Amino acid sequence: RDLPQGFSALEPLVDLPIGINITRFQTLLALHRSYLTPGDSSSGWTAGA
Amino acid sequence: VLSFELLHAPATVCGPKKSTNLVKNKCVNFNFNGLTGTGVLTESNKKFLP
């Protein structure tokens, strides 16, 4: 738990000339489906740490 | 028909590709990707980051 104590700089990966406007933000994770939680997206899903 | 579009959008790919060989150890007028100048070009033992 909690972020470590140290310094580390971040290198560039990619620049894109798309030029669209961005104002919001949302993220995607994994929703397990198995015998434990069956059904659709409304009932059959566990989170995962 | 190959047609172009004109608007305020930023630029994109094109057709420079200015290719000229490399001469070293001489006073030459050079123009790299975007930076220009004059001087003598030689070999260095300095290491950049990729």
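What you see of chain B is 512-561, where the numbers are those given in Swiss-Prot.
Even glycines carry a Cβ here, placed using N, Cα and C.
Annotation of the mutagenesis experiment B:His519 to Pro in Swiss-Prot: Increased resistance to human covalescent sera neutralization. Less than 8 angstroms from the CB of B:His519 (mutagenesis position) sits no same-chain residue that is six or more residues away.
Natural sequence variation is annotated in Swiss-Prot for B:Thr547 to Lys, with the remark: In strain: Omicron/BA.1. In sequence order, B:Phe541 constitute the residues six or more apart from B:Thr547 (variant position) in its chain with CB-CB distances below 8 Å.
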